[PDB]
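Enquirer: Sending over a structure as structure tokens; questions will come in a sec.
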Amino acid sequence: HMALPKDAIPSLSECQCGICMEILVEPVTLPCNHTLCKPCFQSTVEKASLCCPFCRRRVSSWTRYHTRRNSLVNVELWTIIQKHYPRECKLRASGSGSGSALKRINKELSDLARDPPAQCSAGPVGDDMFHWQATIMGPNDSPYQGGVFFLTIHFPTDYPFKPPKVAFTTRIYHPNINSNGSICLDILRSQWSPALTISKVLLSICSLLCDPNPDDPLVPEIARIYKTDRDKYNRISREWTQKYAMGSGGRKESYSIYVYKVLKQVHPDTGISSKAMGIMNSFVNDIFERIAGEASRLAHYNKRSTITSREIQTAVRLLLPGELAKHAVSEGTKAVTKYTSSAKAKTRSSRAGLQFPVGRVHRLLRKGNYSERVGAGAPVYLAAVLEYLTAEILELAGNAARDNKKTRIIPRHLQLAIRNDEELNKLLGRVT
Ligand SMILES: [Cl-]
Ligand SMILES: [Cl-]
Ligand SMILES: [Cl-]
Ligand SMILES: [Cl-]
Ligand SMILES: [Cl-]
Ligand SMILES: [Cl-]
Ligand SMILES: [Cl-]
Ligand SMILES: [Cl-]
Ligand SMILES: [Cl-]
Ligand SMILES: [Cl-]
Ligand SMILES: [Cl-]
Ligand SMILES: [Cl-]
Ligand SMILES: [Cl-]
Ligand SMILES: [Cl-]
Ligand SMILES: [Cl-]
Ligand SMILES: [Cl-]
Ligand code: NA
Ligand SMILES: [Zn+2]
Ligand SMILES: [Zn+2]
């Protein structure tokens, strides 16, 4: 029986059908050596074009021969897939319109929920599955770091056979993105393939932000600056990220994408202005610095070289007022407990069940030189506290926007929510 070396057993993602994005079932490998599941072969090849959906090679003769002999399936590959992914196969076992656009887009959306990529998010704007909104954060290794960029995705009716149309809604200073948000990227036009996904497109866009292609520009002036005055390009990129993409300008740490994600949990249909987001970022940075500094002193005074979740917990009690401290302590403890009792995951935040960045918080705790060593639980606890406080502030700020007949949180709604809440005013009144 066909067996593979263990190192060469294909992953689940490598066993997906390039057309429907479901697991390959009864895989049909065409003479061009491109594969698709039998339902997709029946719907897109046998019934209609009689051509390979990937390379357009004709396969009518091949199909005639092997349909008569019931030898369309690649039994060697089918054996391997059934052996290593039997449950995924079982869910497709009892079935005969595979390959349709609506099904493919829905499958990609479901896949995103199970496996989000690199702090990106994408989903339907309303009830039209063919129109999506996407959110990407500016890569850390780029002058867009800390920014939140919104994009629109328009799926064509014959997706995945034609590429999706992706454009920036947020203004950005980039040689390959113009004032309308049009993107010059190979994956969107010349190098599109039905097996590519929105996830891979967003990852490719993030990589473009890290490393532009100045030799094929949409804005020649920006490419010229990138090629002759990189410092000026970086400076202007950072400035635009602050002006339009909720950046910090590069001086302070940005949490805008995490604030936004928390906001969508407590108030899905409510937005936040850039000025208000700058205030939210000032709170998080100040709370971080107050807790981290207190924990630094608690480790030193007690002759401990490490800041652990115990110093974080004590610092929270010392710095926050009663009920806020009690809930924060409960949230940080819950996150450290969940983190310790969970498997290593894609991100430490996911292992802790948090939106805020555990890994980044840990890096900041070490970069600030608050102590010689920082335990793994400290950033989990601290990130959970910052997330809880952000959630409590956005909860009240959103309630102030609803009461004011507004759908967008602005500084007025934040200053109102904080002043009206006794404990929050005591915690943040001086920061404002
Ligand atoms: Cl095997
Ligand atoms: Cl082996
Ligand atoms: Cl079978
Ligand atoms: Cl042929
Ligand atoms: Cl067959
Ligand atoms: Cl399985
Ligand atoms: Cl920079
Ligand atoms: Cl332009
Ligand atoms: Cl466009
Ligand atoms: Cl130009
Ligand atoms: Cl304590
Ligand atoms: Cl991580
Ligand atoms: Cl980092
Ligand atoms: Cl680190
Ligand atoms: Cl860093
Ligand atoms: Cl720890
Ligand atoms: Na971050
Ligand atoms: Zn398929
Ligand atoms: Zn082919």
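One is the number of the first residue shown, and numbering goes on along the chain from there.
Method of determination (from the header): X-ray crystallography, 2.3 Å.
From the backbone N, Cα and C atoms, a Cβ is placed for every residue, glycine too.
From Swiss-Prot, for reference:
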ACT_SITE  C184  active site, glycyl thioester intermediate
MUTAGEN   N176 to S (Swiss-Prot position 77)  Activity is restricted HECT-type and not RING-containing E3 ubiquitin-protein ligases. Exhibits ubiquitin transfer with ARIH1 and PRKN
MUTAGEN   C184 to A (Swiss-Prot position 85)  Loss of function
MUTAGEN   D186 to E or P (Swiss-Prot position 87)  Has intermediate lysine reactivity
MUTAGEN   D186 to N (Swiss-Prot position 87)  Does not affect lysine reactivity
MUTAGEN   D186 to K (Swiss-Prot position 87)  Abolishes affect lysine reactivity
MUTAGEN   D216 to H (Swiss-Prot position 117)  Strongly impairs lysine reactivity but retains some ability to transfer ubiquitin to BRCA1
Enquirer: If I take the alpha carbons of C184 (mutagenesis position) and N176 (mutagenesis position), what is the distance between them in whole Å?
Expert: 5
Enquirer: Please report the distance from the Cα of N176 (mutagenesis position) to the Cα of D216 (mutagenesis position), rounded to the nearest angstrom.
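Expert: Distance (Cα to Cα, whole Å): 7 Å.
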Enquirer: In whole Å, how far is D186 (mutagenesis position) from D216 (mutagenesis position) when you measure between their Cα atoms?
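Expert: One finds 11 Å between the Cα atoms of these residues.
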Enquirer: On a count of neighbouring CB atoms within 10 A, which of the mutagenesis positions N176, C184, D186, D216 is highest?
Expert: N176
Enquirer: Between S96 and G97 this deposited model leaves 2 residues unbuilt; compute the CA-CA distance across that break and give it in Å as an integer.
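Expert: Output for the chain break: 8 Å between Cα atoms.
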